[PDB]
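A.B. asks: Pasting in a structure now, in structure tokens, and then I'll have a few things to ask.
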Amino acid sequence: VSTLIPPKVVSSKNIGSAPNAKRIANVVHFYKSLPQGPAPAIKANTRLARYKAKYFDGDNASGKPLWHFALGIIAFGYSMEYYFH
Amino acid sequence: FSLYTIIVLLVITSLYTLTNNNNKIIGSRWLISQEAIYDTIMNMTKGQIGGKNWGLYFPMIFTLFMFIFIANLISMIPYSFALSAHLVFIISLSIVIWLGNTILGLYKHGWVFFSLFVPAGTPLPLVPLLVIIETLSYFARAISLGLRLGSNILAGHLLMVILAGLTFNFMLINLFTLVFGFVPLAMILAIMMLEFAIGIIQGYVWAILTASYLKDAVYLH
């Protein structure tokens, strides 16, 4: 004889179907993350890492590193050809 | 030649390892140069071998694709890395690919693989001729893959070499120091832009042909 109780029965009722499914996905995606640009890790110098933080950086990454690599390759090849040819 | 083949390994290993500053989702300036080619590869592979088992049989076509296109790229440096002017490796691995798709067909189909050389519907009095018509072309297209890439790359390498060697009297003693006397340099530059174009296009088209042979192998037509 008791009336229905919508706001009293919300323990099992969630927000539709998709919103409750994505609530767990969105609650923790924003929890454990850097606030703003933390840990840049820019500093690196290990020849390969020296190239990474010197010319191979993605801020520009223009053809200048490629031209420098080609210049070094042809400089080595000149001596190689002198040895061979 | 061994040290020169390691160089292309180092350059394309650095394509991602020496590119991503922090492995950002937005992508670095050289991560894009590889994800774009990956997108193109997945696109025309699902276009050509579209259906089941295409994903399982995509990766080796992909690997051949970068192999060939950076192999063509290194042929731009003036001491051109055109396989050290030997280029027989292309033929050997073309034969390898032919054996690979032959075994693919022989395992996926077996006796049905012999029906790959005959189409679905043929006239009865004319099938015994068309079977041998379609067979020898299939066994023969094991050098056609090699001579294509070999042709383009080393033909370019030796034509620039020949033009450079033929350019002896252009400015030292010849009084014509204009483009009339500098035709060698002009056609050298034109044929090098042509070389870059044909290298990239031929890498893409050989990817297409290898995907087509794989489609002929794993499926029946």
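Numbering, chain B: per Swiss-Prot, residues 39-259 in sequence.
From the backbone N, Cα and C atoms, a Cβ is placed for every residue, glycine too.
Natural variation at this site is recorded by Swiss-Prot as B:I171 to M, annotated: In strain: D273-10B/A1. For the natural variant B:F177 to I, the note given by Swiss-Prot reads: In strain: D273-10B/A1. Annotation of the natural variant B:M231 to I in Swiss-Prot: In strain: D273-10B/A1; the original residue is retained in the structure shown.
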A.B. asks: State the Cα to Cα distance, in Å, between B:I171 (variant position) and B:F177 (variant position), rounded to an integer.
C.D. replies: 11
A.B. asks: Cα-Cα separation of B:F177 (variant position) and B:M231 (variant position), in Å?
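C.D. replies: Approximately 35 Å lies between the Cα of B:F177 (variant position) and that of B:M231 (variant position).
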A.B. asks: Ranking the variant positions B:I171, B:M231 by other Cβ atoms within 10 Å, which is at the bottom?
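C.D. replies: Per-residue Cβ counts within 10 Å for the variant positions B:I171, B:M231 bottom out at B:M231.
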